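First up is the structure itself, then whatever we jot down about it.
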Amino acid sequence: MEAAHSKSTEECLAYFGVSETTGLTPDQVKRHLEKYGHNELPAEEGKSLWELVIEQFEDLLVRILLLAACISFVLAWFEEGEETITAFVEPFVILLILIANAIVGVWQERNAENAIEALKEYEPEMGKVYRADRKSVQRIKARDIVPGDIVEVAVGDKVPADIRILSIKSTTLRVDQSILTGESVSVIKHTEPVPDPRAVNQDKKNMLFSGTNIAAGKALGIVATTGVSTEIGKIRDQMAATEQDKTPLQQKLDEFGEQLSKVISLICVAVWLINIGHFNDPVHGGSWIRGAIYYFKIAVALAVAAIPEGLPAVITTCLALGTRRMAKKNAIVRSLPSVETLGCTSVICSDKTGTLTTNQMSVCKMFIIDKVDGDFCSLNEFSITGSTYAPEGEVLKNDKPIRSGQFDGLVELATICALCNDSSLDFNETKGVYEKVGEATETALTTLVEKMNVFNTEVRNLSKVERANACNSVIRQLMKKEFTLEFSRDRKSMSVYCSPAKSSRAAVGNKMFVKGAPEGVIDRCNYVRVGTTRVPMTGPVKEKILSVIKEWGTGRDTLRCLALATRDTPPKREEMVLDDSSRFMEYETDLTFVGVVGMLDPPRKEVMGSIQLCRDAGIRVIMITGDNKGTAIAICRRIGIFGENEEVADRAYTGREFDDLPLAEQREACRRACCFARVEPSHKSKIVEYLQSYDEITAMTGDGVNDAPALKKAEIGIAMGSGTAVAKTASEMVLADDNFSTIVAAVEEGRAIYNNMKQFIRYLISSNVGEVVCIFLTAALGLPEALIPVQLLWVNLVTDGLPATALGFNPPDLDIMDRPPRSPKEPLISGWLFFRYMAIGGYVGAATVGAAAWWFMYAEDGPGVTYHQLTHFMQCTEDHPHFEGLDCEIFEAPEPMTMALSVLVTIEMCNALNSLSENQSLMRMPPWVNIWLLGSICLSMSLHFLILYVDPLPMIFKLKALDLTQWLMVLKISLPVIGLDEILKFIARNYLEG
Ligand SMILES: Nc1ncnc2c1ncn2[C@@H]1O[C@H](COP(=O)(O)OP(=O)(O)OP(=O)(O)O)[C@H]2OC3(O[C@H]21)C([N+](=O)[O-])=CC(=[N+]([O-])O)C=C3[N+](=O)[O-]
Ligand SMILES: CCCc1c([C@H]2CCCCN2CCN2CCOCC2)[nH]c2cc(OC(F)(F)F)ccc12
Ligand SMILES: [K+]
């Protein structure tokens with residue numbers, strides 16, 4: 001029964017066929033249980049350890065690597081590992097990384113928090129029901145509660161199901177619906193049906209929501225829905241459908257890895273098409289075991305060269321360093337891959353109060369009717385100092401610090417503020433000054449009561465402890481508060497009913513004190529107030545009253561206005577049904593206006609400029625607030641979303657206006673709208689979806705467990721450092737200080753991260769493209785293996801992974817925020833940018849080929865047989881008498897291999913600086929700028945020399961030391977690569993445009 005808020009209390013018991021006196025029979029429980037299931041959100045079907053391991057080994061690139069150790073292992077048992085006990089190491093190291101990477105891939109998951117599981121806190125364990133089999137109440141398990149059940153609740157209890165209320169066995173009933181919205185004010189419940197069947201939850205004044213707490217009182221009710229059909233259950237199935245996509249970089253890497261696989265195979269087929277010349281060999285003689293191993297030893301070597309094997313830890317470190325870096329900037333990033341998407345944001349939907357504004361309201365202006373004499377009108381406009389909730393401040397009539405008690409209309413304006421108020425103050429000594437006790441809007445009134453000191457009470461000898469509750473108190477002493485007609489949104493006002501103290505300071509019976517939205521209250525006003533006199537509400541005064549209201553609420557003051565009024569002859573107390581909010585507006589009719597108060601939720605200091613940063617960075621900002629559209633647009637002009645004289649008729653909509661549009665014109669609104677006023681949580685997801693339909697990367701704020709669906713649906717769900725736990729666990733970022741400028745500061749660091757990830761991603765992929773060249777030459781020309789895979793692994797992790805994890809520390813750009821947001825479908829490599837690194841990749845491939853083959857065909861220690869094409873290594877059998885002018889076994893040697901591995905290191909430390917800018921030269925950008933990078937290049941060398949000396953390592957790598965002079969033909973070959981890209985860089989600087 002999902003419509004139970006619009007049915008009469010008798011209509012619901014009729015629908016279920018239950019007696020409020022009996023409850024469900026045991027047979028009725030049986031049937032309703034099978035029809036509706038149990039009262040629980042579905043137990044999530046998570047993953048296990050056995051599945052996680054397969055996830056780590058389903059990835060293409062780890063699959064290609066996994067195969068590359070099932071071939072290196074074959075070539076270890078089938079290769080004489082007795083002459084070289086360093087043989088079984090090549091297959092063993094490969095597995096050791098797929099194992100370590102798999103281990104990293106899972107402790108990234110045990111800690112990962114599910115946002116849906118955080119909803120299951122608001123599942124209480126127990127609940128009280130009444131059924132047929134027993135006359136007393138039964139505290140049964142909450143999951144066993146079924147719709148149609150008669151259920152009891154009281155203070156402290158957590159509501160276990162969506163409940164329609166039947167009888168409120170207390171003088172009042174109050175509910176803490178803060179988990180839903182994030183608010184902090186208990187709401188009064190009634191029992192009359194709510195007419196609108198399609199009405200929102202804040203208007204379901206007769207419903208009890210599963211998961212919310214009972215603030216006051218005790219009441220009985222019938223259960224409308226259970227499980228996933230509840231209001232919070234309706235939200236779980238909204239996240240369970242949310243397909244959060246991969247970050248753009250993830251799609252680039254997925255597309256790169258998809259292309260890197262098809263590219264590796266492209267070369268493997270090419271090699272067999274070069275040694276399709278070995279297809280014309282005799283059947284005898286040539287050991288096919290020697291030929292097949294050569295191809296397989298080349299294949300396990302080929303795959304290692306292509307895959308950036310340090311990049312998974314290079315990235316997941318660069319991100320984690322910005323994570324700690326942002327935590328000092330108050331940005332708490334929860335999802336590591338989101339530090340990249342955080343910089344691609346183009347739309348930022350931010351709630352107004354708390355983040356854009358300080359949520360510290362205080363009244364700035366107020367006025368009374370001064371004179372009504374014919375069409376002539378006179379207002380008594382005042383102004384108030386003070387921005388905190390402190391009684392420090394004073395009233396100023398044309399800057400005369402006036403004594404407020406002098407004006408009689410000000411004393412009535414103050415009694416309304418103190419009495420028609422469910423908020424107060426209190427001495428705060430935990431932190432030194434004052435703090436709001438209630439609602440921000442109502443507390444601003446009680447503070448106004450203090451600054452006025454309307455009765456000139458003691459002001460000199462006031463201890464700043466019993467302060468702030470002083471002029472309020474002396475007003476509560478006069479009129480006794482009988483009951484309150486709470487604020488509802490149909491009539492947009494609240495009221496209190498008061499009798500006097502009945503002593504010598506009595507009055508004309510009782511009084512009603514009304515406050516609310518100006519238009520509604522003013523319409524119900526049939527009289528005014530001139531000090532203590534009273535006049536019929538006339539046409540001019542209404543126009544003059546409302547004119548100032550628009551000046552105050554629409555002008556550059558951007559004030560929230562409240563029209564205060566009192567009913568002088570209210571109905572007799574016995575004639576008011578206080579169980580029907582629909583009859584409250586009738587009770588608040590025939591009023592007399594007394595004044596209007598104007599308060600300001602002031603914008604934050606850093607907010608004013610952060611909007612302009614978004615303008616410079618091409619980021620559209622959308623405000624979302626509960627202010628009326630007239631004042632919403634007013635605050636947007638104040639912070640810079642709009643220009644003070646700019647038409648925005650089709651660029652700012654309310655909740656009612658947005659739905660009256662057909663789905664087509666809704667999509668076009670979000671493309672242009674920069675402000676929404678008085679929306680429903682159902683619109684935060686609709687706006688995200690429409691902003692997504694324009695391929696726009698959207699940031700969205702939120703606080704409640706009903707902002708959670710939009711937080712999930714958004715590319716970057718942003719939560720509050722004070723929001724409910726569910727909103728945080730459903731977010732990719734938490735503002736530790738509830739501030740908007742934190743978002744802009746986070747978007748800045750996200751670009752500084754990527755703009756440097758741009759380099760090392762291109763720079764490691766350039767070295768891999770370079771190593772693959774070195775293998776292909778050692779394969780076509782059939783040279784002795786110039787780089788064994790065990791050496792290539794050390795390079796692609798350590799001797800390269802420290803320069804790569806330093807380019808992240810590059811100097812941030814100055815125009816870093818003067819450039820528009822980066823596009824998602826921006827391709828990995830440009831046509832030029834690909835060609836550039838192919839030329840560099842081709843060079844470094846033909847230099848390790850040098851050192852590990854120039855150690856022949858022009859060497860001192862090596863053969864140096866430059867005339868005779870050596871090439872054939874294990875091909876030589878007895879073809880060496882006088883054909884090979886010496887021996888036949890130093891083809892394989894840890895002396896040429898240690899020469900290529902040596903030059904590659906020095907070569908890749910050079911490229912670690914060409915990837916410091918991108919187009920500008922080193923004549924302009926010297927290596928003096930990244931000293932973090934410099935002091936690390938030495939370390940990889942000291943490790944390179946550590947594998948060229950220390951006890952076991954040289955044998956492990958099939959490398960031996962160089963000479964104090966053999967570095968001659970290392971730098972003679974390596975260092976030229978700096979000028980190579982510097983040549984390619986002058987192409988773009990002075991002779992290329994876009
Ligand atoms: N359909 C609507 N009709 C009228 N008002 C709406 C409507 N929808 C929202 N609001 C108003 O907006 C204020 C809350 O919205 P806003 O300040 O933007 O955000 P929130 O406080 O809700 O918390 P959060 O945004 O999650 O951090 C409320 O204070 C008040 O009336 C409410 C309020 N209230 O009970 O909600 C009581 C009140 N008095 O005097 O009793 C004065 C308000 N006011 O002046 O704005
Ligand atoms: C980063 C370069 C590409 C690359 C991928 C791609 C291929 C397309 C599908 C998505 N993955 C990225 C997901 N992986 C899962 C395993 O943990 C690291 C992240 N998977 C690699 C594995 C590597 O193994 C190794 F151990 F060598 F790091 C190396 C590079 C890649
Ligand atoms: K999300």
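Placement of Cβ uses the backbone N, Cα and C atoms for every residue, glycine included.
Residues annotated as Ca(2+) 1 binding site in Swiss-Prot: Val304, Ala305, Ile307, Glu309, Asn796, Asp800. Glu309 to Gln appears in Swiss-Prot as a published mutagenesis result, with the remark: No loss of calcium binding. Strongly decreased rate of phosphorylation of the active site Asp residue. Interferes with conformation changes that are essential for ATP-dependent Ca(2+)transport. Listed in Swiss-Prot is the mutagenesis experiment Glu309 to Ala, annotated as follows: Interferes with conformation changes that are essential for ATP-dependent Ca(2+) transport. For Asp351, the entry in Swiss-Prot reads active site, 4-aspartylphosphate intermediate. Here Swiss-Prot flags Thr353, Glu442, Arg489, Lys515, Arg560, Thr625, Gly626, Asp627, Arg678, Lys684, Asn706 as ATP binding site. Residues or ranges marked as Ca(2+) 2 binding site in Swiss-Prot: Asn768, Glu771, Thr799, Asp800, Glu908. In Swiss-Prot, the entry for mutagenesis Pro789 to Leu states: Almost complete loss of Ca(2+) transport activity because of reduced Ca(2+) affinity. The structure shown retains the original residue. Quoted from Swiss-Prot, the note attached to the mutagenesis of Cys876 to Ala states: Loss of ATP-dependent Ca(2+)transport. Per Swiss-Prot, mutagenesis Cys888 to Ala is noted as: Loss of ATP-dependent Ca(2+)transport.
Where Swiss-Prot records a feature, it is marked here on the structure.
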residue : record                : DSSP class
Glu309  : mutagenesis position  : coil
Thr353  : ATP binding site      : strand
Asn706  : ATP binding site      : coil
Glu771  : Ca(2+) 2 binding site : helix
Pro789  : mutagenesis position  : helix
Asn796  : Ca(2+) 1 binding site : helix
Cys876  : mutagenesis position  : coil
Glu908  : Ca(2+) 2 binding site : helix
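Each of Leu764, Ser767, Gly770, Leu792, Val795, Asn796, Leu904 belongs to the same chain as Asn768, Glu771, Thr799, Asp800, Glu908, is absent from that list, and has a C-beta within 8 angstroms of the C-beta centroid marking the Ca(2+) 2 site. Those same-chain residues not listed among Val304, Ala305, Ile307, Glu309, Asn796, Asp800 yet with C-beta within 8 angstroms of the centroid of the Ca(2+) 1 site C-beta atoms are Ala306, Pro308, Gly310, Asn768, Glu771, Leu792, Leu793, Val795, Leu797. In the three-state DSSP scheme, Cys888 (mutagenesis position) is classed as coil. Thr799 (Ca(2+) 2 binding site) is surrounded by 25 other CB atoms, counting those within 10 A of its CB over all protein chains shown. Considering only the recorded positions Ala305, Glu309, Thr799, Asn706 (ATP binding site) has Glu309 as its nearest partner by CA-CA distance. Ligand 2 lies under 6 Å from the Cβ of none of the recorded positions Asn706, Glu771, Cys876. Restricting the recorded positions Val304, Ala305, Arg489, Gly626, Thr799, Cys888 to those with a CA within 10 Å of the CA of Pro789 (mutagenesis position) leaves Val304, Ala305, listed by sequence position. For ligand 3, no neighbouring recorded positions occur among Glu309, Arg489, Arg678, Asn706, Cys876, by Cβ distance under 6 Å. Each of the binding-site residues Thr353, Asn706, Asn768, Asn796 was ranked by the number of other C-beta atoms within 10 Å, and first place falls to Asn706. Here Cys888 (mutagenesis position) comes close to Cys876, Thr877, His880: these same-chain residues lie at least six apart in sequence, with C-beta atoms under 8 angstroms from its C-beta.
For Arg678 (ATP binding site), the nearest neighbour among the binding-site residues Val304, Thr799, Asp800, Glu908, judged by Cα separation, is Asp800. Across the fold, the C-alpha of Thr799 (Ca(2+) 2 binding site) and the C-alpha of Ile307 (Ca(2+) 1 binding site) stand 15 Å from each other.
Neighbour counts of Cβ atoms within 10 Å were compared across the recorded positions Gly626, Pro789; the minimum falls on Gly626.
Contact annotation for recorded positions (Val304, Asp351, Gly626) versus ligand 1: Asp351, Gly626, each with CB under 6 Å from a ligand atom. Counting every protein chain shown, 25 other Cβ atoms lie within 10 Å of the Cβ of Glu309 (mutagenesis position). Around the Cβ of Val304 (Ca(2+) 1 binding site), the number of neighbouring Cβ atoms within 10 Å comes to 28. In the three-state DSSP scheme, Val304 (Ca(2+) 1 binding site) falls into the helix class. With the fewest other C-beta atoms within 10 Å around its C-beta, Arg489 stands out among the binding-site residues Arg489, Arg560, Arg678.
A separation of roughly 51 Å, to the nearest angstrom, links the Cα atoms of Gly626 (ATP binding site) and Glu309 (mutagenesis position).
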